[PDB]
Amino acid sequence: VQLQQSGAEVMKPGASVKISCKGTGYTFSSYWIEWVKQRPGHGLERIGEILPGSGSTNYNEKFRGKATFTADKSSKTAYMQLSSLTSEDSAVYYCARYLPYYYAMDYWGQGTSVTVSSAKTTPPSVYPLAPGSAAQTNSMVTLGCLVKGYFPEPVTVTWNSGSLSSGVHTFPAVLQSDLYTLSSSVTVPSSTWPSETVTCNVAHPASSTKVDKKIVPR
Amino acid sequence: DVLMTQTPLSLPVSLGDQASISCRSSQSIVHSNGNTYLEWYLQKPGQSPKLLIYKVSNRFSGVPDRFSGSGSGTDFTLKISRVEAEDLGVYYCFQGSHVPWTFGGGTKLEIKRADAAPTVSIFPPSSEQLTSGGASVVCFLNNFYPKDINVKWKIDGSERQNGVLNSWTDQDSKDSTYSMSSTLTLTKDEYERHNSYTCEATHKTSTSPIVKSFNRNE
Amino acid sequence: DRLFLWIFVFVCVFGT
Amino acid sequence: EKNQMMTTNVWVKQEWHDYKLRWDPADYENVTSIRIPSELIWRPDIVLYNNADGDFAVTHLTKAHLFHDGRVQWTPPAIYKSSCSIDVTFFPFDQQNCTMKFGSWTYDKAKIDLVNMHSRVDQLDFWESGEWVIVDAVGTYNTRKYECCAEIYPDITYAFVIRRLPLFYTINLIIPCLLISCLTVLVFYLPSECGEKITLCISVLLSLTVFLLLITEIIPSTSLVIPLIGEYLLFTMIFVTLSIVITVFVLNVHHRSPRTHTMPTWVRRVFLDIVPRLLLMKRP
Amino acid sequence: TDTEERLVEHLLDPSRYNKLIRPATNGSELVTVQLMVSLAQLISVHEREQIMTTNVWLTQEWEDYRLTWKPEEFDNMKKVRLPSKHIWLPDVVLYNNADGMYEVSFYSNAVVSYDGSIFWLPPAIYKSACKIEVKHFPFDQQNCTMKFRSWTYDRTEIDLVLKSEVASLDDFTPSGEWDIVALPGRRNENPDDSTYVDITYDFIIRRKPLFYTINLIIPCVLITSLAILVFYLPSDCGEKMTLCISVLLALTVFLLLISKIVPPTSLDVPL
Amino acid sequence: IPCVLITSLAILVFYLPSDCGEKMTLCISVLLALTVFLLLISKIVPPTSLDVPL
Amino acid sequence: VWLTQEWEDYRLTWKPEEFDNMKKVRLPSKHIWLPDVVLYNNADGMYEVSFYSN
Ligand SMILES: *[C@@H]1O[C@H](CO)[C@@H](O[C@@H]2O[C@H](CO)[C@@H](O[C@@H]3O[C@H](CO)[C@@H](O)[C@H](O[C@H]4O[C@H](CO)[C@@H](O)[C@H](O)[C@@H]4O)[C@@H]3O)[C@H](O)[C@H]2NC(C)=O)[C@H](O)[C@H]1NC(C)=O
Ligand SMILES: *[C@@H]1O[C@H](CO)[C@@H](O)[C@H](O)[C@H]1NC(C)=O
Ligand SMILES: *[C@@H]1O[C@H](CO)[C@@H](O)[C@H](O)[C@H]1NC(C)=O
Ligand SMILES: CC(=O)OCC[N+](C)(C)C
């Protein structure tokens, strides 16, 4: 069996989005479809369920009136339509099988990330950083690579053909006011930093952008 | 809606240790037929959840035998005999007895080990930042443990809280440590007016906060 | 009958 | 309406061609058509899909009319008990829509195809009932695919729109209920010294409850919609129960004396100065 | 067509086809029958006599080596429709029926593939006895089962098999009084018998309570709320007896009606 | 249980004062309720004359 | 009910070795001699069994 969900979405606040879950390899009409919301922060929340066979649907108190379930029997697809969107609705939505009181929710969808924001597509703005001038130089020193003013996710940062993969600590993106960013620092020997060349890459498949800015000593 | 509470919110336990997660219900979730419909789901990072235990006395197919469960009408617990690296993730308790059905709060699982001191670093802006007209100040803390970490943006005798970013990294695999990259975005009109920039960070390993600072005047 | 009114109100409340 | 079934007496007119049952009337004394038992020849297996406590297929098996050019005409009778969802929001002024779905059971569209003999159900020999009127009865041709089978199966679905004639239930339920409802407010104009307020309000409540129960023996036990008459009866029952509570309270207030009660000053002021004046009722 | 009628005559020729003999070769091999229930409507649940009425399509599939032919010898025909009354059938019946109607309603044709595969999908109106749980009426949830067995051949001759783990709802019409929850099927054997096999379907159904709430529960609460008023009624009005006797009458009537609807049996009494 | 409850009220009429003006209501109601239950029981049992239910 | 019935019909014997060691077969009850055993004290006038199985 297999549950296939629709692709990622990006909608402005106040709009409505309809994401679909399509199942195959089993009797679609005889299994409930459970909808689960996972806010990026933490926690799993059950929006509700629908039985495609009949029209029966259930909703959690927190989502009553916010979401509506519909199912198509000809094509093995179930839809969830989200009402007026807000920034709080940005999360990953999962669809899963379920037969109450018997074998329960053993197959899940891939996940359909939804982003709500008024911003538009923006390419990365990588600003490489180097150790401060006023700082003692020891055997070990970190590196600096920054990306900011980009939208939407994801952005991949790597070195020159993976020159130095291990020892890096890439951090999750965060919003300042309207756009995301990213940070990544890696440690290289002080005898290698000025001698060997180290650079961080940036890739924005959504914006079809790729940048390569080397960092040099101050 | 029946509310389900999980304790502890986190459970650091080294490899091979006994792990106990308890889920408690706001009401009895026993069913007439004789079975109690409680389920435990594990979601490793970047993956959809998986079914581990259903009808706690029972267990799903394809899961290691170490997992087990037990409980009564209102108290339930899950036990892991021997913990391993692949067992890291988040565990949720799901009740399938009273409509609507609700998930648990989620109990993240960590592996404990010898705590290591942070390797703090501060990176001033770059030339491209000056040309653009910004001031990207980033403070780095790499390979530290445990989460008892706090960073303070003390600048030239003044502590700045507005515009302070928080972003840490999940426990790694090779090192099983944490990291964090807080930033303070400044403007050219204000970046030059101040002289001394310091990043005060405190950790359990070294009770006295570690100091790393530089001065603009050079 | 006031005493019995008290008693019956109590029992009717418990009937909930 | 209670069991959501419709019983009809119909003639299932069928007509097809058989290539083997052909002859030249010149070779048989100008015999142009015969009548033969319908069980000696091939027939289509048309069945009622939404059967409910009836027969899925035709069982009488009357004789078929066979013509010399191969045409076969078969018009057997059938009694059908189909399922149809009943809507009683406006009962007894309600209009129902009961459908009948007919199709071949084991032949797909590539082997047997249906043709509307006529869009409108024939009513030239209809026997009027006196309870319903057939507003409209049209057959629609549909094709759809089932999970059993890889081929398309056609069907003709007949939608019977029937309107109830309301006089009977009007007289026997609606107007008695209105007459009872006319009495729900009288208890407040009855003097407290008559000693008959409780009789009146209790009788009204019990009669309303009996009529609600009588109504419940007709309508289907479905939770999708609530009849308007049922809602009106329930709300009238609630307000009559409230009036009984108020009547007990008023009777208690009326029989009060200085030997058992003291009148608060605020009670005196309110109910002897303001409310009497607001109601346009002035003490002597 | 001439070829089709030639093939039909050849396949059903009673000289070389006996419909009363199991199509088992090699001596004492078993015939596997695939089974699958499809629900079209839940016509009614009658709590009083504990009977469920359903309109189901009972898919049956098996192999008959005597109904084989070579397509090249018959104009390249791949399948044919044979009347199910003139071929061997597995006597699969609803074993836990009520009123004694074991069999199917229609007896449609069977679709026969050239390789010998039989496909049979006859409609049926079934009545099955199921225990009713009245304790939580009108918020009750029933568990009514359908048991399917061959009453002629034991497990040594035909083995029943489930085509799917659930009953199908691909062509269902929603009830309007009962909500469908789950329709799982299971294949059962008896470890102490060795000749017993059946396939059972559980219909977990949930009652939609609005109708009986509005029409029974609220009036009951209204009448119960008047039970206390008698003690606030002054003794001078001369109406205490009327009130209390009328309340007792109404309560007795409602008890009798509810008992007519949902009988209190020994195991459980409705709350 | 309904029959026992009704029959327990048979003697109450003799403790009811003549001034309350409600003896007839109680005794008539008791009689009619008993008659109704007797009729219901008659509907339940077969209409045979070999013996009377206790 | 199931009305279990058993008797001997000497005319329905065979040697198993001549028939591939078959020990029993199913014959349609309509085609063999049956003892016509029925319920005499029935009401509604139904005497025989429901299906006439093998
Ligand atoms: C609807 O009614 C049907 C019929 O009554 C009912 O089916 C029964 O369900 C029970 C519960 O699952 C079955 O009993 C179980 O059978 C399994 C299979 O062998 C056993 O493994 C079970 O024992 C284990 O599990 C128990 C619970 O975890 C433990 O307590 C026990 O110690 C074992 O670990 C248990 O015996 C029973 O076999 C079926 N009966 C039939 C005829 O199918 C169904 O459950 C009802 N459904 C609802 C929703 O009410
Ligand atoms: C044959 O009979 C029909 C009546 O069915 C008549 O109309 C027709 O003229 C006749 N023809 C001949 C040649 O007798
Ligand atoms: C009656 O119902 C059928 C099927 O639901 C629908 O096609 C038709 O439009 C309906 N007619 C009316 C008048 O409601
Ligand atoms: C082939 C066969 O028996 O089909 C029956 C079901 N139907 C009418 C939906 C196709």
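Swiss-Prot numbering applies to chain E: residues 26-296, in that order.
Recorded method for this deposit: electron microscopy, 2.6 Å.
Here the Cβ of each residue, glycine as well, is placed from N, Cα and C on the backbone.
While the structure shown retains the original residue, Swiss-Prot records the mutagenesis experiment E:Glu74 to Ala with this note: Reduces CHRNA4:CHRNB2 channel opening potentiation by divalent cations. Record note (Swiss-Prot), mutagenesis E:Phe197 to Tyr: Increases ligand activation in LS and HS nAChR subtypes. The unchanged residue is displayed. Experimental mutagenesis at this site is recorded by Swiss-Prot as E:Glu202 to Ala, annotated: Reduces CHRNA4:CHRNB2 channel opening potentiation by divalent cations. Among the mutagenesis entries in Swiss-Prot is E:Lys285 to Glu, noted as: Increases Ca(2+) permeability.
Taken in sequence order, the mutagenesis positions E:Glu74, E:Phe197, E:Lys285 that lie near ligand 3, meaning a CB under 6 Å from one of its atoms, form an empty set.
Each residue contributes its Cα atom, and for E:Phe197 (mutagenesis position) and E:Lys285 (mutagenesis position) these two points are 31 Å apart. Most other Cβ atoms within 10 A: among the mutagenesis positions E:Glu74, E:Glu202, that distinction falls to E:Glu202. In the structure as shown, the Cβ atom of E:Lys285 (mutagenesis position) sits within 10 Å of 9 other Cβ atoms. Taking the Cα atom of each, E:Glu202 (mutagenesis position) and E:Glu74 (mutagenesis position) are about 18 angstrom apart. Proximity to chain A (Cβ-Cβ under 8 A) holds for E:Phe197 out of the mutagenesis positions E:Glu74, E:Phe197, E:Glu202, E:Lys285.
On a Cα basis, E:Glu74 (mutagenesis position) lies 11 Å away from E:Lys285 (mutagenesis position). Under DSSP, E:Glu202 (mutagenesis position) is assigned to coil, being neither helix nor strand in the three-state scheme. Candidate mutagenesis positions E:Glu74, E:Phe197, E:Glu202, E:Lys285 yield E:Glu202 as lying near chain D, with Cβ-Cβ distance under 8 angstroms. E:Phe197 (mutagenesis position): 24 other CB atoms within 10 A of its CB, across all protein chains. DSSP gives E:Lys285 (mutagenesis position) a helix state.
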